[PDB]
Amino acid sequence: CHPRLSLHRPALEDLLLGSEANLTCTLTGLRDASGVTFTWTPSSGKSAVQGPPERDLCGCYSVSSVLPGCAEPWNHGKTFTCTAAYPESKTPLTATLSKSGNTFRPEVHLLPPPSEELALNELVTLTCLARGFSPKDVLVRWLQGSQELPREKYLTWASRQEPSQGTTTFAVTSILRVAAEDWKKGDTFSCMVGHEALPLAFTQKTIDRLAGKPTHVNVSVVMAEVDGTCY
Amino acid sequence: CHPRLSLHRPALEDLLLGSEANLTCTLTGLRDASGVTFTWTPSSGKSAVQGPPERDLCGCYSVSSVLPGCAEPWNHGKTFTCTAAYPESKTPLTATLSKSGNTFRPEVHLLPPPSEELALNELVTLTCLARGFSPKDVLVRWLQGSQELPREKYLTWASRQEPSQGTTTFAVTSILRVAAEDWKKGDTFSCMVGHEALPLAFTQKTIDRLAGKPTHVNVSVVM
Amino acid sequence: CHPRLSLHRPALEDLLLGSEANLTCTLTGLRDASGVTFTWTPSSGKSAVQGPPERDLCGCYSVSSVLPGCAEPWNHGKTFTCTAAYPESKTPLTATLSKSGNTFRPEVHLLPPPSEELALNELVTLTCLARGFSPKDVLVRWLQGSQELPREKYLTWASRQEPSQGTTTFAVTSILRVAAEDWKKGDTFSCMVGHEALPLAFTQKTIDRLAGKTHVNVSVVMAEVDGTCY
Amino acid sequence: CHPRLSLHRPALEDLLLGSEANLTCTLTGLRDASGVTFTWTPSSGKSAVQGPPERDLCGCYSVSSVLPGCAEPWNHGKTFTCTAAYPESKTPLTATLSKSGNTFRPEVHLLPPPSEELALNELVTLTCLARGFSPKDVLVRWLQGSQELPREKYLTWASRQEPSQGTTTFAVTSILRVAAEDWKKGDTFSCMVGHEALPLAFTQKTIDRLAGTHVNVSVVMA
Amino acid sequence: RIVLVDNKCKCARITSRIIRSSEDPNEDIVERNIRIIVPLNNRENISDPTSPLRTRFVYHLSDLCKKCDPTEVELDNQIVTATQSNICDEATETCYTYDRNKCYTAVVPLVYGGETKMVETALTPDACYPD
Amino acid sequence: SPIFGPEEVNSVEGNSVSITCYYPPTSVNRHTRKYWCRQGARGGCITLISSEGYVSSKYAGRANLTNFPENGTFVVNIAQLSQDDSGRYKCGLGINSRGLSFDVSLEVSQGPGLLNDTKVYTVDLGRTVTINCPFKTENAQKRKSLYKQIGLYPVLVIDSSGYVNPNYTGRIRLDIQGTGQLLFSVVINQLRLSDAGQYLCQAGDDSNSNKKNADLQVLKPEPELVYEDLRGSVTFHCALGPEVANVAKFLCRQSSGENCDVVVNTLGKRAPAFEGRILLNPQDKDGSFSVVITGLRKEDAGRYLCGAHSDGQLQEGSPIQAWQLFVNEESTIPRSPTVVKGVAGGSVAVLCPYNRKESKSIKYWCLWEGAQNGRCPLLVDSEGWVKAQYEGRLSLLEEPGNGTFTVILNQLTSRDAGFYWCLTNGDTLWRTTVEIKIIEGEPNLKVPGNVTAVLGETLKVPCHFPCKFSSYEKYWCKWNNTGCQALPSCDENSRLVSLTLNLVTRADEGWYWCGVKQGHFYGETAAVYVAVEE
Ligand SMILES: *[C@@H]1O[C@H](CO)[C@@H](O[C@@H]2O[C@H](CO)[C@@H](O[C@@H]3O[C@H](CO)[C@@H](O)[C@H](O)[C@@H]3O)[C@H](O)[C@H]2NC(C)=O)[C@H](O)[C@H]1NC(C)=O
Ligand SMILES: *[C@@H]1O[C@H](CO)[C@@H](O[C@@H]2O[C@H](CO)[C@@H](O)[C@H](O)[C@H]2NC(C)=O)[C@H](O)[C@H]1NC(C)=O
Ligand SMILES: *[C@@H]1O[C@H](CO)[C@@H](O[C@@H]2O[C@H](CO)[C@@H](O)[C@H](O)[C@H]2NC(C)=O)[C@H](O)[C@H]1NC(C)=O
Ligand SMILES: *[C@@H]1O[C@H](CO)[C@@H](O[C@@H]2O[C@H](CO)[C@@H](O)[C@H](O)[C@H]2NC(C)=O)[C@H](O)[C@H]1NC(C)=O
Ligand SMILES: *[C@@H]1O[C@H](CO)[C@@H](O)[C@H](O)[C@H]1NC(C)=O
Ligand SMILES: *[C@@H]1O[C@H](CO)[C@@H](O)[C@H](O)[C@H]1NC(C)=O
Ligand SMILES: *[C@@H]1O[C@H](CO)[C@@H](O)[C@H](O)[C@H]1NC(C)=O
Ligand SMILES: *[C@@H]1O[C@H](CO)[C@@H](O)[C@H](O)[C@H]1NC(C)=O
Ligand SMILES: *[C@@H]1O[C@H](CO)[C@@H](O)[C@H](O)[C@H]1NC(C)=O
Ligand SMILES: *[C@@H]1O[C@H](CO)[C@@H](O)[C@H](O)[C@H]1NC(C)=O
Ligand SMILES: *[C@@H]1O[C@H](CO)[C@@H](O)[C@H](O)[C@H]1NC(C)=O
């Protein structure tokens, strides 16, 4: 339709669990042929894997390019400046991407099951909600006990942006359905979230039936004319 | 580009609240002239002038039809199919229209805010969740007191499908952040979910403070 | 009279607030001149000083000597000896001393004014008591707010040993008179006690007009009770 | 050494409780000369007793004497003059002593025990303080109920001079440690102070438990 | 019983227990007990001249139960370190009681001769010993 | 709650007693106030003796209290006891009204005296005893008999004609030996708790009837107090006599309803919970032996008994020996990983802690073996010995050095799974155990297989590593008995740290290692053997 170039930032899962910060440069809508050119400024991995000239629907051909790298440099603030020299232009066209600034770490909440779902004794629902983070990408995992559940057992949505209290932030959700014989018995569950703006890049929250809403509370206040030392 | 022809359903926001619910017979991709004759195999007696005769994205032409003066009363569930025409090779095309069964009513839950947010007194978060419905079409509207809130003060997600035991079902969430003074004062909040399968097409829930009653505290002081 | 010789421990105000912990050896009842000579057992940088003579009880010469730099051997627990020699002698004398053992830590109490003094509304009296410490040496200071009061504003008695209910211990008192305007306004006062067996060489206690309870009010809120403790 | 004559006031314990008080005129620093002649000049009442010598400051024959029976003319306000005789000069010795005036009465306080002592269930401490009296001589006695305690069961300090601005005054303290269960029963304790300025010669105060507490707590729980 | 939290900065202790029922199992019982010790003789800030007595005490549950220490999680075939709370602001909390295992000192200026020195006192004398 | 001492104390009048109480050796506890108090019917301890100099009125001259900070104990000595000292007491630290205390019960009862008309006999439970009884010279061949006085009535247990009671079958005998002896003796083996009371001899139905009434008391064993930590270890010493040197042994643990559950035998038995963390050593000349248990948990506390019986359990009539165990939970032993996972062909690195004060000692490393009573042989030590089957794949390094050393083991197989122990020569002795599991996967570092070399030619060897090790340090080393030492600097981007050997005599033969490290903490390694031909 119209030749437009784009760089793409490396994927969150590969970068957090490893260092495979692979970049990706792609022009879309070439004129006739596949004889295109590519050039980055950090020519470290000169074996840049140019992919096959795939197509796209309603009359569109696209070219890809990958410059493989390691997690180290991307986190220190370098810059990457892909180029292209497709024949339908008389002057090349560039794009540039780097790491983000003005970040915010998320707020993670883990909600207990509701009341009218426990009175049916079949299944219960846990809900993890992460809110208030500046870049749009985030990870969500689950745990039962200390063993990670496989990814086909729960449902995660995408990351939308919330209405503005001044500045721009995002939010996600995920739910997990659990056999009610295991919640009432005393098993513990956990929600883990990974994001760029966190200090150790991961944070988790654990819940069980003892850390929920109780039905009898006993408060006992004790005065101390003696001293304050808390033996 | 390569041409195609598709058919749609009436949108759910009009079927329960309006009189502008109209159907579709579109034609995607064209480089030709008016060789169009639309015929719908139920013929109740409406008026079937075309939609907007216009173009599309990236150099494609298009035609469309809508059914303005009949609000599509197909609660009985007809087949209701379109059979187009154009002067190409000897197959003027038809389309696909139906109404599937297996309707399951949703289950809607509205949650109290997390207790960490109440201790800071800036803004609290409410969460609605609807789960377990087979057609992936639903609308969510909030309420405070009895004055409806506009669609720009809350956030809702898409309607995804959930893992299950053989029967396929869908789910959707929504959140809303309100002020702490309105929560601690005693105001009421409500979530409202509209779906195909319900008898009055809308399910309410409600929440406020003093909604968990059976807690049973007991205080004592010594010396 | 009859000549004697003894050894004195370094003073406590120098071991806690200074550097030069001078230890001294004395002599009493000499007759006619001063040809006296001294030594000690350690001599690690010992620039010993003998100084001039003096006059003792009824009039008799008496010369002492001092040994600078005796802080770390004292606190480490070494032992010192002193021998002298006068020219009319064929027997040097001797003396020894060391940093003591089997010590105890004092109990410090600060007492509010009595009730009859507050009514007359002129001056009130605070009392500081230290009790139950085995070596006899101690220091007592006062503070008003954060500033130290001068030593000519209060009165402190000597340290005497108290009746025995086990081992032998000592005790000391002090009083401070302050104006009733400064007491009924809300100022605070502190008493500081210093001793060898204390850890950081000083401890203190404080009091004001509210302490000593009356019918005080207290409020507890206990905000969210059933709230997912995690 | 060197001679020196000095007198002495009568003792305080023998004025208030006892009957006969002494009055001493000692002569220190002689080393010899047993023929010393004490002679009080208002020579009436009793008769003067001389003394045998003793030792003082490794050489002195510090001879003493006592004129008894002068306890009541002391309180009436008379004046005494002692004399002596020593083997050197052209002069005798002479000194003078009399009861002075401008006296003040002591103010006695008795303080309750501190609160950090009752946690240990050992002995507790009562403190008695006497303040503001013009002659330095004072006595302190303790009582439990009505029975008196022996003098080896408590501790009193000396009577020093306090940093006053107007006139010269003195102060003294005393402590007594008793059992915790005796305090918790309800037994009463008393401190007595005797002085010249008090006309009845003894004043006392009394402390026990239940002397003077209640807190008013409020919980909210939202 | 299971110990949920035992906080020493405010002297709070929280335990809990589940008691089942073999008669229509929605009459189940979950119990939580909270133990609070209120001091009446120490200051607001822990420094000696300060607002002579604290008289108002505030207990928020989410501030007591927080876990301000990292942990290790095994996700697929690695071990990663993770934090456990949102409120771990970086130490400026106001404690209500002293801690039996910690030191608390103070600094006082005194005078020795023609000078002025700055010495250090001890407020909990049992717990500050150089060993 | 962290305080521990003897629950019950028994004594008789006139004699002394000594009580020991235990606390954690924290510096707050080594300088705080210790006390000994007695509680009555008012809910409050009255202090009787204190650590600060207080002695009560009733305890003047009799008692004292001593504190040992290096152990973590304090002792209370009381003398001239009487019957008015029977009640409940408490050991403790700090202030009496708090709960840093421990409850003690004390019972005094009046002693013997003046009762020459009755003799006494006291033995241990399960030992031998004999009763000596005269029967008069006017009886040569006239009945000898014993009589058991059970409450209301006397019954008979052994005549001089062969009737022995069904309660005492096979463990009683009557002997009149030769040598012109006209007394007699009755010997009893394997004494029980159901044999106490007052007996009475007899010589016949006759008028003579030289009776002499006697007592028989049987002593339970007093427990021994053991004070240990979480994740530490304990050693029991069973020290029975030589007279039971050929009987099977056991170790059980008491429970609530009078039921030992067995923990170990000599007939090949083991509990499932103690799998991998219990030993049982062979015994000495005197039959003494020891039992080592490592990795202590919270439920490991209670009474323990070791005895001797043929079927290997606790039964009536066997001699025993007792212990009382307490687990601290206020421990200073660092929380280390318990399970370590590796794949086939990979390596493992294990941190083994010890106590900081004995840093000039000798360290070892051991593999636990079952299928026996229990054994644990060496694999490597800290001075240059290594087992012959583990040559070129195992080393011990003293690298962190603040009470931690590392062990590296590569070329893993599925046989290497199991439980491993670390030991020291020091006086204090924690023994730490780690389990090795093998899972599926491919190793991180990649090296070639075995490598040959020509005589007199340079050789180059690569070692590729992933992108996650790009921030560490890399090295090659040559394995030896004393340890492997690095080689002087051959590096690149995220690949190919390469070793090169310029000339080759046979001194360059052996095993070489490729590995990564973060300065002090070591990581994954891999190995390659280099031969030399001609
Ligand atoms: C750790 O605790 C143990 C037991 O409480 C202490 O053991 C015993 O302590 C006493 C006094 O220090 C020792 O008594 C002395 O023994 C010698 C002969 O060995 C004797 O002649 C003396 O008159 C004196 O009574 C005793 O030996 C010692 N050991 C035993 C087995 O009883 C131990 O002192 C504590 N640890 C330390 C480092 O103090
Ligand atoms: C990042 O780029 C590297 C280099 O292409 C990718 O590594 C390749 O992975 C495939 C699949 O395992 C292999 O067939 C190639 O041989 C690898 N190439 C090299 C040079 O090793 C890597 O897969 C890319 N990113 C991620 C996360 O996979
Ligand atoms: C509580 O009191 C302490 C007293 O030491 C305060 O700490 C000092 O604050 C002053 C303020 O300028 C500083 O100059 C000192 O350096 C501080 N000393 C130490 C040791 O921190 C502390 O700020 C007070 N806290 C509150 C909340 O009032
Ligand atoms: C590589 O070479 C080494 C040395 O020849 C081999 O190690 C020996 O293997 C045999 C076969 O089981 C053992 O009996 C020896 O104990 C091993 N060590 C030595 C020092 O001889 C090794 O097996 C070869 N192969 C591999 C894959 O490493
Ligand atoms: C110790 O003696 C020396 C020499 O006389 C003197 O300079 C020093 O000030 C003394 N130190 C004291 C008195 O603390
Ligand atoms: C506190 O107590 C006093 C007397 O007990 C009372 O007058 C007062 O109302 C109470 N409350 C407050 C807030 O002062
Ligand atoms: C004189 O004083 C002594 C002691 O100071 C005393 O014992 C005696 O009773 C007094 N009176 C007489 C007459 O000796
Ligand atoms: C305490 O007294 C007992 C008996 O008098 C004695 O055996 C013990 O040695 C004493 N301990 C000390 C430290 O004097
Ligand atoms: C034998 O043992 C039983 C067990 O209780 C006891 O009742 C009985 O009295 C005993 N009899 C004799 C003769 O020991
Ligand atoms: C660790 O070891 C170093 C080197 O000896 C030492 O300086 C440091 O104090 C040690 N750390 C600890 C906590 O002992
Ligand atoms: C390496 O091993 C060889 C043979 O075992 C030995 O002779 C040599 O001394 C060792 N070298 C070092 C540095 O340990």
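The numbering of chain F matches Swiss-Prot: 20-508, 520-564, in order.
So this one's electron microscopy, 2.9 Å, going by the header.
Cβ coordinates come from backbone N, Cα and C, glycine included.
Under the heading of mutagenesis, Swiss-Prot lists F:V47 to N and annotates it as follows: Disrupts the interaction with pentameric IgM; when associated with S-49. Taken residue by residue with DSSP, F:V47 (mutagenesis position) is part of neither helix nor strand, so it is coil.
Quoting Swiss-Prot on the mutagenesis of F:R49 to S: Disrupts the interaction with pentameric IgM; when associated with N-47. Around the Cβ of F:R49 (mutagenesis position), a 10 Å sphere holds 17 further Cβ atoms from the protein chains shown.
Counted within 10 Å of its Cβ, the other Cβ atoms near F:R117 (mutagenesis position) come to 15, all protein chains included. Here Swiss-Prot describes F:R117 to N as a published mutagenesis experiment; the accompanying note says: Disrupts the interaction with pentameric IgM; when associated with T-119.
Counting every protein chain shown, the number of other Cβ atoms lying within 10 Å of the Cβ of F:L119 (mutagenesis position) is 19. F:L119 (mutagenesis position) carries neither a helix nor a strand DSSP state and counts as coil. Quoted from Swiss-Prot, the note on mutagenesis experiment F:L119 to T is: Disrupts the interaction with pentameric IgM; when associated with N-117.
What Swiss-Prot records for F:145-237 is domain 'Ig-like V-type 2'. Here the domain 'Ig-like V-type 2' (F:145-237) is broken down by DSSP into helix, strand and coil counts: 6 helix, 40 strand, 47 coil.
Across the domain 'Ig-like V-type 3' (F:250-352), DSSP helix (H, G, I), strand (E, B) and coil residues number 3 helix, 36 strand, 64 coil. Residues or ranges marked as domain 'Ig-like V-type 3' by Swiss-Prot: F:250-352.
The domain 'Ig-like V-type 4' feature in Swiss-Prot is assigned to F:364-458.
Cα atoms of F:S508 and F:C520 lie 7 Å apart, with 11 unmodelled residues in the deposited structure between them. Here F:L119 (mutagenesis position) is positioned 14 angstrom away from F:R49 (mutagenesis position), judged by their C-alpha atoms. Reported as a whole number, the C-alpha separation between F:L119 (mutagenesis position) and F:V47 (mutagenesis position) equals 13 Å. F:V47 (mutagenesis position) sits 16 Å from F:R117 (mutagenesis position), taking the Cα positions as reference.
Per DSSP, the domain 'Ig-like V-type 4' (F:364-458) is made up of 9 helix, 45 strand, 41 coil. Using a 10 Å radius centred on the Cβ of F:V47 (mutagenesis position) and all shown protein chains, the other Cβ atoms total 19.
Proximity to chain A, defined as a C-beta distance under 8 Å, is registered for the following mutagenesis positions out of F:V47, F:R49, F:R117, F:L119: F:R117, F:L119.
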